[PDB]
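Undergrad: The structure follows.
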Amino acid sequence: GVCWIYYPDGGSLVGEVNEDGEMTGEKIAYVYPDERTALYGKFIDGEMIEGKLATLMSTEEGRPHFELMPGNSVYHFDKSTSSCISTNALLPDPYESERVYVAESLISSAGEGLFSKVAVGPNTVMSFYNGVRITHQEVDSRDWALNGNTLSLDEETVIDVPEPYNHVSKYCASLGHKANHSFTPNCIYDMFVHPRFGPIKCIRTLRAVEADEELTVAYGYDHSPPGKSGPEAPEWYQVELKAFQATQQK
Amino acid sequence: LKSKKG
Ligand SMILES: Nc1ncnc2c1ncn2[C@@H]1O[C@H](CSCC[C@@H](N)C(=O)O)[C@@H](O)[C@H]1O
């Protein structure tokens, strides 16, 4: 009896359950939202212990057939903490690796940006936004200079990619923090449940994107805070906002 | 506040 458990983000867990209905065994798989790319291997109660890159070749009456991809890379559940971003910071995500890359942004003076490698349709998960997990209080109480990469996860958690992990040479396990801001974005941040990173956010397209198109997201800072306005945002953002409101076609 | 909001 094969069970499939689908997450709202489109990913899924699949395998035969044990006597106790637990997703425990050596033939369990996490399947990415493309319904093709998979991490296949040892899981315990749905937690990835040793998953290897695989392809979902076909499914017959709910029964999946996977075949391992070449290579020796293995992945495991490795949730970040307040001060550990990953146990394998330089081990990239294979699904992300086939879809996006980091390069100089097309946006003037905006450092690096995130780009698509492929033509995909709307609502496509492209990249993952993993990071250390800290409190809103910590983030809200410190300088904007330390808040370039903070992204609200939920009511108790903010995800951050702090120095020195904001440099690909030090951290490339996920790349969501490299997407620059735009008031006319082609992507959005969305919830994601990842077998390695746990509950995080992802970057999902709003519409079809082409190969080599820069991926942008609206950062969503508060433009008019309740405690006397002037957007609670970095200067570059406030500047771009003025430039946006101007040039806007009404 | 000082963090992107999905
Ligand atoms: N539209 C925009 N214009 C100018 N700078 C931007 C921008 N969007 C993002 N940035 C910048 O990129 C930041 C967030 S993280 C984005 C990643 C990329 N700048 C890199 O090589 O790390 C910023 O703090 C900021 O400097």
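The numbers used for chain A are those of Swiss-Prot, and the residues that appear cover 117-366, in sequence.
This entry, so its header tells us, was determined using X-ray crystallography, 1.8 Å.
Each Cβ is built from the backbone N, Cα and C atoms, and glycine gets one as well.
Swiss-Prot lists A:214-336 with the feature domain 'SET'. One mutagenesis experiment catalogued in Swiss-Prot, A:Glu220 to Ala, is accompanied by this note: Increases near-attack conformations. Annotation comment: Swiss-Prot describes A:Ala226, A:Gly227, A:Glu228, A:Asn296, A:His297, A:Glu356 as S-adenosyl-L-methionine binding site. What Swiss-Prot notes for the published mutagenesis of A:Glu228 to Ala is this: Increases near-attack conformations. While the structure shown retains the original residue, Swiss-Prot records the mutagenesis experiment A:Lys294 to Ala with this note: Significantly reduces the catalytic activity. Per Swiss-Prot, mutagenesis A:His297 to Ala or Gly is noted as: Abolishes methyltransferase activity. A:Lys317 to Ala appears in Swiss-Prot as a mutagenesis experiment; the accompanying note says: Induces a reduction in methyltransferase activity toward TAF10 but an increased methyltransferase activity for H3 and p53/TP53.
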Undergrad: Listed mutagenesis positions are A:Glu220, A:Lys294, A:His297, A:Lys317; which of them have CA atoms within 10 A of the CA of A:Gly227 (S-adenosyl-L-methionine binding site)?
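TA: Hits: A:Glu220, A:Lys294.
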Undergrad: I'd like to know which recorded positions lie near chain B: of A:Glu220, A:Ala226, A:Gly227, A:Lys294, A:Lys317, which have a CB under 8 A from one of its CB atoms?
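TA: From A:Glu220, A:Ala226, A:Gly227, A:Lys294, A:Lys317, flagged as close to B: A:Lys317.
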Undergrad: Determine, to the nearest whole angstrom, how far the Cα atom of A:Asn296 (S-adenosyl-L-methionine binding site) is from the Cα atom of A:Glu228 (mutagenesis position).
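TA: Cα-Cα, rounded: 8 Å.
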Undergrad: What Cα-Cα separation, expressed in whole Å, is found between A:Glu356 (S-adenosyl-L-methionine binding site) and A:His297 (mutagenesis position)?
TA: 9
Undergrad: Report the mutagenesis positions (A:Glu220, A:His297, A:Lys317) that meet this criterion: Cβ distance to the nearest atom of ligand 1 under 6 Å. Use sequence order and write none if nothing qualifies.
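TA: Near the molecule: A:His297.
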Undergrad: Hey, of A:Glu220, A:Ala226, A:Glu228, A:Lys317, which of those recorded positions are within 10 Å of A:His297 (mutagenesis position), Cα to Cα?
TA: A:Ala226
Undergrad: Just the number: how many Å between the Cα atoms of A:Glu220 (mutagenesis position) and A:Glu228 (mutagenesis position)?
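TA: Checking the Cα atoms of A:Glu220 (mutagenesis position) and A:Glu228 (mutagenesis position) gives a distance of 4 Å.
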Undergrad: Fewest other Cβ atoms within 10 Å: which of the recorded positions A:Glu220, A:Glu356 wins that one? Let me know.
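TA: Among the recorded positions A:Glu220, A:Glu356, the sparsest Cβ neighbourhood within 10 Å belongs to A:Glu220.
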Undergrad: Give the number of CB atoms, excluding that of A:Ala226 (S-adenosyl-L-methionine binding site) itself, located within 10 Å of its CB.
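TA: Summing over all protein chains shown, A:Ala226 (S-adenosyl-L-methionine binding site) has 16 other Cβ atoms within 10 Å.
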Undergrad: Which one of these mutagenesis positions, A:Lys294, A:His297, A:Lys317, has the sparsest Cβ neighbourhood, judged by other Cβ atoms within 10 angstroms?
TA: A:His297
